[PDB]
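For reference, the structure discussed in these notes is given below.
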Amino acid sequence: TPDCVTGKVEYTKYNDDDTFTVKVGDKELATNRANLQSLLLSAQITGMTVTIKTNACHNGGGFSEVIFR
Amino acid sequence: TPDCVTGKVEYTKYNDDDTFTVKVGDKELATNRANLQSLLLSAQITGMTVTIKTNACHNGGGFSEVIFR
Amino acid sequence: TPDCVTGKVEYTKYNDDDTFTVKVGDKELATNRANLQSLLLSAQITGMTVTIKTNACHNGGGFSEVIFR
Amino acid sequence: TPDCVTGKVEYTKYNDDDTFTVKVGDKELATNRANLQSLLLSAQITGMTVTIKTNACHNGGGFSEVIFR
Amino acid sequence: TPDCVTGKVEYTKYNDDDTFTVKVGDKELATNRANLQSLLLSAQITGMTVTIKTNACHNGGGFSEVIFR
Ligand SMILES: OC[C@H]1O[C@H](O[C@@H]2[C@H](O)[C@@H](O)[C@H](O[C@H]3[C@H](O)[C@@H](O)[C@H](O)O[C@@H]3CO)O[C@@H]2CO)[C@H](O)[C@@H](O)[C@H]1O
Ligand SMILES: OC[C@H]1O[C@H](O[C@@H]2[C@H](O)[C@@H](O)[C@H](O[C@H]3[C@H](O)[C@@H](O)[C@H](O)O[C@@H]3CO)O[C@@H]2CO)[C@H](O)[C@@H](O)[C@H]1O
Ligand SMILES: OC[C@H]1O[C@H](O[C@@H]2[C@H](O)[C@@H](O)[C@H](O[C@H]3[C@H](O)[C@@H](O)[C@H](O)O[C@@H]3CO)O[C@@H]2CO)[C@H](O)[C@@H](O)[C@H]1O
Ligand SMILES: OC[C@H]1O[C@H](O[C@@H]2[C@H](O)[C@@H](O)[C@H](O[C@H]3[C@H](O)[C@@H](O)[C@H](O)O[C@@H]3CO)O[C@@H]2CO)[C@H](O)[C@@H](O)[C@H]1O
Ligand SMILES: OC[C@H]1O[C@H](O[C@@H]2[C@H](O)[C@@H](O)[C@H](O[C@H]3[C@H](O)[C@@H](O)[C@H](O)O[C@@H]3CO)O[C@@H]2CO)[C@H](O)[C@@H](O)[C@H]1O
């Protein structure tokens, strides 16, 4: 799966449908994997660099793959 | 969904019905989303600014949408 | 539900029946809500003040309501 | 249940059968309670003193009762 | 189960199939145990030394056993 955006998490958002949005770089991307919520908030709090891989690389696009560095 | 309140979390409370209350600004709001409990307490401990979006913007109103900054 | 004890968490204990005991103030109180375990240990580690509300305000009494401040 | 060992956690280990081993003092003990995994690793990271209570107080013995101080 | 790699966690990755990859030493290894995701990310953030034991000791190999030191 290709890299879409790499960077620090600017903000996260919990959605009415239980999905979770993350803003990294110039894109807001959303995931339906509940296990990733606490992991992503942890990366945001600690300032980790994350890479989000997705073929839906556009604002509002979905993802499931994330590299935490 | 419109913004209701934005600010640091003053206190959180676990309710007898397993819902979770948060006090931000001048409003106590509650959520039935279990996944938000650990995320909100983490935001409270670390001093994050949160924005709660809800149409029930009154004391005791419910919500599901939260932006963590 | 009336306030029972307010203070820092002195110690916590995981019980054989999966309930969880917290000592706050002059009382040991126990809860059967699994979701509260990680929340309470977090309060203990970070030194938060908690208020436990319960009508069984005696040693070994049960609770479900907790305010994290 | 009698106290078995009190001390700081030296190391923890996740096992193939989903049990979790902890080395405290001179004993390696294991638990089948999944809820204790994140609580014990948190105690390990923060340097908390824990007391494990069990009648199987020997290497490889099981436990479920833990006091976090 | 034999020791495969020991070292600090270089990066972690959440996979489309809900498995979780860790890079330690010269190998990426992945686990299907959900419970390990938060524990491994915590090890990564705090700089713990982990030892992964597995008989599939090759890049992309699976594992379930990990020692956190
Ligand atoms: O969390 C939401 C969602 O994330 C992942 O799927 C993403 C999009 O939601 C999905 O529409 C997209 O589909 C791809 C095909 O996989 C690809 O073969 C084709 O070339 O393009 C479409 C549209 O871009 O895939 C992305 C991930 O790359 C995840 O796979 C999915 O289960 C779900 O978790
Ligand atoms: O966690 C509790 C609850 O939060 C969200 O719902 C909120 C209120 O509980 C709900 O009564 C309120 O409904 C609104 C409609 O959104 C609005 O379209 C209609 O005109 O008026 C009613 C009454 O105010 O909505 C808020 C959130 O905006 C969440 O949506 C719900 O699933 C549940 O989680
Ligand atoms: O986690 C254990 C338990 O906590 C809460 O219940 C507490 C006691 O376990 C329960 O015996 C006690 O019952 C009260 C009645 O609610 C009250 O109406 C009556 O007058 O007195 C009895 C005895 O004090 O209530 C406390 C909490 O106040 C929680 O409600 C329960 O679901 C369970 O989680
Ligand atoms: O997590 C594993 C396991 O821990 C707890 O049980 C422990 C041992 O695994 C169990 O064999 C042992 O049983 C004792 C009885 O307590 C005692 O009354 C009897 O006389 O002898 C046997 C020793 O062979 O007890 C320890 C804990 O004391 C936990 O109770 C169990 O449910 C399980 O979680
Ligand atoms: O999380 C993935 C997976 O991890 C553990 O299994 C590992 C490999 O996935 C599995 O293919 C490998 O199988 C071994 C046999 O156990 C061994 O008897 C034989 O000699 O070699 C094969 C191939 O290497 O075992 C490793 C762990 O050593 C875990 O056991 C499994 O449940 C699953 O969680």
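All chain E residue numbers match Swiss-Prot; in order, they span 21-89.
Cβ atoms here come from the backbone N, Cα and C positions, even for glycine.
Annotation of the mutagenesis experiment E:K33 to A in Swiss-Prot: No effect on binding to receptor. In sequence order, E:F40, E:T41, E:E48 are the residues of the chain that are 6 or more apart from E:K33 (mutagenesis position) and have a CB within less than 8 Å of its CB.
Sequence-distant neighbours of E:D37 (mutagenesis position) (same chain, 6+ residues apart, CB-CB distance under 8 A): none. What Swiss-Prot notes for the published mutagenesis of E:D37 to E is this: Decrease in binding affinity for Gb3, and in binding capacity. Reduced cytotoxicity.
Under its mutagenesis entries, Swiss-Prot includes E:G82 to T with the note: Decrease in binding affinity for Gb3, and in binding capacity. Reduced cytotoxicity. For E:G82 (mutagenesis position), the same-chain residues that are 6 or more apart in sequence and have a Cβ closer than 8 Å to its Cβ are E:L49, E:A50, E:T51, E:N52, E:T74, E:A76. A strand conformation is recorded for E:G82 (mutagenesis position) in the three-state DSSP classification.
According to Swiss-Prot, the mutagenesis experiment E:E85 to A carries the annotation: No effect on binding to receptor. Cβ neighbour count for E:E85 (mutagenesis position) (all protein chains, 10 Å cutoff from its Cβ): 20.
Checking the mutagenesis positions E:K33, E:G82, E:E85 against chain A with a Cβ-Cβ cut-off under 8 Å leaves E:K33.
Among the mutagenesis positions E:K33, E:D37, E:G82, E:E85, none has a Cβ sitting under 8 Å from a Cβ of chain C.
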